[PDB]
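J.: Encoded as structure tokens, here's the structure I'll be asking about.
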Amino acid sequence: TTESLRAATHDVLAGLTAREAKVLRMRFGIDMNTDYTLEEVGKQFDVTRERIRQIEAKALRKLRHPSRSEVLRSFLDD
Amino acid sequence: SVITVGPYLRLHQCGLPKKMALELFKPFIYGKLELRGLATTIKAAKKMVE
Amino acid sequence: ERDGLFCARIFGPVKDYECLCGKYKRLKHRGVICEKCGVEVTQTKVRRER
Amino acid sequence: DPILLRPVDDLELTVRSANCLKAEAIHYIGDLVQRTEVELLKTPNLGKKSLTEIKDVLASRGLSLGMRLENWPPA
Ligand SMILES: [Zn+2]
């Protein structure tokens, strides 16, 4: 369940703009031993902090979007 | 399980309870439902098999 | 307890990558030994080996 | 239908078009489809292209514009 889940997640990540996907990966510790922050996204991408919050929001629109949601919907009952 | 007679049978055969085999051959069924896609994932699959 | 029979300092931690006091976690501190309790940050597994 | 009663963010709309929708008191998708195209074009910020891609996504998920309802709203 975890494996098929995670592969489906990455397959959703592939479809986005670059900064979107990479930010949303490292911001959550995905794909790494890291745990990087809004502030540190400031440090790496560019110091802008809360436009990253708005970008997170926009991506959550781009991806939640029930044409992609339904690979995730079985995991609602988790 | 208990056994009884299959008189009609042919040599190569074994009478078999459904439910017993259903349980024994589960992940095959799951692989084949992800294949057909009726259950897109295994939570759906398990819920269907239930 | 330390230097006992289940001396996790020697036989390993109890959980996946968690000291007894809870200091170091989630592979951030991979090969780290919690200096407070002297407990390595590794699986519970080696409680069967060591 | 089951798709009449959804909010439009399931379509994954855009910020300008979203401002156009919230600006014009258009709540339900049943309220969307009862509105007509020229009732949109005259409105603020809705010129050429909003109509273009909203036509695209409604062509995607099986509905169209300007349709007619009855017994609306059941709420
Ligand atoms: Zn500790």
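Note that chain A carries Swiss-Prot numbering, so the residues on display, from first to last, are 536-613.
Note: Cβ is positioned from N, Cα and C throughout, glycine not excepted.
In Swiss-Prot, a published mutagenesis experiment is listed as A:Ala553 to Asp, annotated Disrupts the interaction with Escherichia phage lambda antitermination protein Q. According to Swiss-Prot, the experimentally introduced change A:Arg596 to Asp or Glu is described as follows: 2-fold reduction in activation of class II Crp-dependent promoters.
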J.: Inside 10 Å of the Cβ of A:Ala553 (mutagenesis position), count up the other Cβ atoms and send me the figure.
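T.: Result for A:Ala553 (mutagenesis position): 7 other Cβ atoms within 10 Å.
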J.: Reported as an integer number of Å, what is the Cα distance between A:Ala553 (mutagenesis position) and A:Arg596 (mutagenesis position)?
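T.: Their Cα atoms are separated by 16 Å.
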